[PDB]
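First up is the structure itself, then whatever we jot down about it.
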Amino acid sequence: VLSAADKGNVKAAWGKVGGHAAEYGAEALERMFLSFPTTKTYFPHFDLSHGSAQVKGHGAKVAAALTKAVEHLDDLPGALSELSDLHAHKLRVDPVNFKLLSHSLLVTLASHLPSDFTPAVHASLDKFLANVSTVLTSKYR
Amino acid sequence: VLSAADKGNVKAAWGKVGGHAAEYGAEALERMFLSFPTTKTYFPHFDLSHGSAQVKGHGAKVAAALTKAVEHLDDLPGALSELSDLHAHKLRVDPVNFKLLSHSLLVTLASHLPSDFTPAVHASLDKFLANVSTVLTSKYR
Amino acid sequence: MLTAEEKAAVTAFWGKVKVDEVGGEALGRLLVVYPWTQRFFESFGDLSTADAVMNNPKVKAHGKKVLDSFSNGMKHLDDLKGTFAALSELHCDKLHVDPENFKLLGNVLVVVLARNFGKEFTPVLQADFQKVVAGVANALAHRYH
Amino acid sequence: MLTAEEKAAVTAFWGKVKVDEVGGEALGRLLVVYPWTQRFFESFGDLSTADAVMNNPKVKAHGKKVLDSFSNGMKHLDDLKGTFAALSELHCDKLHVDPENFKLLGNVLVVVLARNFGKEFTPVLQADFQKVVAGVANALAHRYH
Ligand code: HEM
Ligand code: HEM
Ligand code: HEM
Ligand code: HEM
């Protein structure tokens, strides 16, 4: 569960990301697919080539949902309900993959934000992503 | 995150527990200490011998906390704030131990309530204990 | 892995296990409690409700096969890595099952044993079986570490 | 483990790493991001805030030793198990550190290399290092397997 400090760190860090959210979304996915190739089995219909238009278009969607989550930190189950149906009911994504993507995203943000990615921001973002992951893996209808 | 059904299932299971809560809390501790000896390192001051009155008295506290949680499923962070302070800030319990106690608890409930411990109740009790564990390992004050 | 007294207590108890009933129940409960695992059994049919999973014929049949394989491991407690070598390769290279799921099925089995046997499945007995299921889990994960 | 090309790229990159600074940051970040790990460092002193943790003299001295052991691992990528045999016994028998924590530190180290090296820590090089830290975490966990 997120403290008031966590929430402020998440909003502040995501605010710094800003317009680069889409790019970092795609790079996170690309880093996940490269480092953890079993995650690719969730996307057999995709072309997963480097620089793939599908991967990049899809990273924009993930980033947008994260933005939505950042704006609704007090009701993540409510805001992310449709994406829970998708990831938990339909796709049945193993929660380990959420840790893999979360880590890939932290790697991405760290590399692009050396000054803003402080130990405290890192902690808060890790908790936030854990929270999103829990919601997306939960059947709560 | 818990369903309406999960919440109902947890309340149903705990009604079936009845006045045996303290007894089951004690047994779950016993099973945790025996199956997972590393957990004993959090209790250097405890009499951990088989059937110790201290383990029994402690299992009654654990079970009382769990019934408090069962009574406050919409606000676990608010209900268990003091226990989060103890388990996260003070003792700093590794989250792995919470899974070991949760598993131990499920074994105990399954052994004592074989007709009421349906697969659906099992699913709901697991999520509930995972949720309690999350609150207790989180620093949010 | 186990001591001589542990193996003896563990073997004796296992002779009482109705493998069909416990195997069917364990796999079903795995799929109900950890619902993402259903993805691995997509072809088995309707897994939409608790009732459908438990009564699914392929779930029951396959659950029995798992516990036959557990029973096999029960006869080779000191050579689990060898007993499960082929299956390790299957679950990794062909099924891409994350090894954390092996632990979850191990624990489900223990809860099922407890539900089916109650008092008779004592803390000592359970403790011994925890060692067994951890051993099988690690053996099936051997391709990783 | 790694191919010859993966080994050479990983080695060349590691030569840029300021081992002492990276170790302090990584150990610090571990204690901040995953605060239960602080229990193992009870005697290190003030750990009440992120700043106190990062600036703790003992955390920094100790991160140095961690990363020095990692640098040694980097010279023995073909036999990480033998390389970390003494440390595996220490962290298990004497320290009782859950193996999950080895993976978390490995990942924190990866995040630290990313922060310190920016885009130089390419996706490919990150993937190579994901294998290394997974290999180190498993070498450390051998006393459980
Ligand atoms: C931070 C956690 C995650 C977030 C916020 C997220 C978000 C999203 C979004 C926004 C979509 C597209 C919905 C739309 O089309 O409008 C999606 C689809 C999808 N997600 Fe995720 N996701 C997460 C984690 C994961 C993980 C870890 C996996 C598996 C490795 C995964 C697998 C998929 C798949 C297979 C699709 C459908 C792809 C398609 O056909 O376009 N997701 N997700
Ligand atoms: C189901 C989750 C848990 C619940 C509901 C729970 C609840 C409690 C309660 C009610 C107390 C008594 C506090 C008081 O007397 O004011 C307590 C104390 C304590 N707990 Fe837990 N606990 C849980 C998990 C764990 C785990 C997994 C560990 C580590 C193995 C742990 C370690 C401790 C310790 C060391 C104490 C202090 C005991 C003493 O000195 O008297 N707890 N807990
Ligand atoms: C933990 C102990 C486990 C044991 C002893 C075990 C054993 C087996 C056995 C004996 C088979 C038959 C394959 C053959 O001989 O050709 C099998 C197949 C299979 N296993 Fe497991 N398994 C375990 C865990 C898991 C887990 C956790 C999963 C994840 C859901 C899984 C997924 C599968 C799948 C999808 C098949 C193929 C089913 C089919 O289409 O016929 N296994 N396993
Ligand atoms: C990448 C995995 C790790 C490596 C390579 C590593 C390396 C080391 C090294 C080189 C030492 C010094 C031993 C000596 O000087 O005798 C040490 C000690 C220690 N480690 Fe680790 N470590 C790892 C993970 C962890 C984790 C995750 C924890 C806790 C969560 C931990 C807890 C400790 C503790 C408490 C000590 C003794 C500290 C003291 O009082 O001096 N280690 N480790």
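According to its header, the structure was obtained by X-ray crystallography, 2.2 Å.
Here the Cβ of each residue, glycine as well, is placed from N, Cα and C on the backbone.
Noted in Swiss-Prot for the protein shown:
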- C:1-145: domain 'Globin' (DOMAIN)
- C:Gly15 to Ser: In allele B (VARIANT)
- C:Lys18 to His: In allele B (VARIANT)
- C:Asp20 to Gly: In allele D-Zambia (VARIANT)
- C:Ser43 to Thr: In allele D-Zambia (VARIANT)
- C:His62, C:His91: heme b binding site (BINDING)
- C:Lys119 to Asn: In allele B (VARIANT)
- C:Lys131 to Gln: In allele C-Rhodesia (VARIANT)
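C:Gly15 (variant position) is 17 Å away from C:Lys119 (variant position) when you measure Cα to Cα. Most other Cβ atoms within 10 A: among the recorded positions C:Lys18, C:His62, that distinction falls to C:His62. Proximity to chain B, taken as a Cβ less than 8 Å from one of its Cβ atoms, holds for C:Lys119 among the recorded positions C:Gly15, C:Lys18, C:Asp20, C:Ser43, C:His91, C:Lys119. A Cα-Cα distance of 12 Å separates C:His62 (heme b binding site) from C:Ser43 (variant position). C:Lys18 (variant position) has C:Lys131 as its nearest neighbour among the recorded positions C:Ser43, C:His91, C:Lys131, going by CA to CA distance. Distances between the Cα of C:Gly15 (variant position) and those of the recorded positions C:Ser43, C:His91, C:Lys131 are shortest for C:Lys131.
Here the recorded positions are C:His91, C:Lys119, C:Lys131, and the one ringed by the most other CB atoms within 10 angstroms is C:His91.
Here C:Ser43 (variant position) is compared against the recorded positions C:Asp20, C:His91, C:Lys131, and the shortest C-alpha distance is to C:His91. Recorded residues C:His91 (heme b binding site) and C:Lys131 (variant position) have their alpha carbons 21 Å apart, per Cα-Cα distance.
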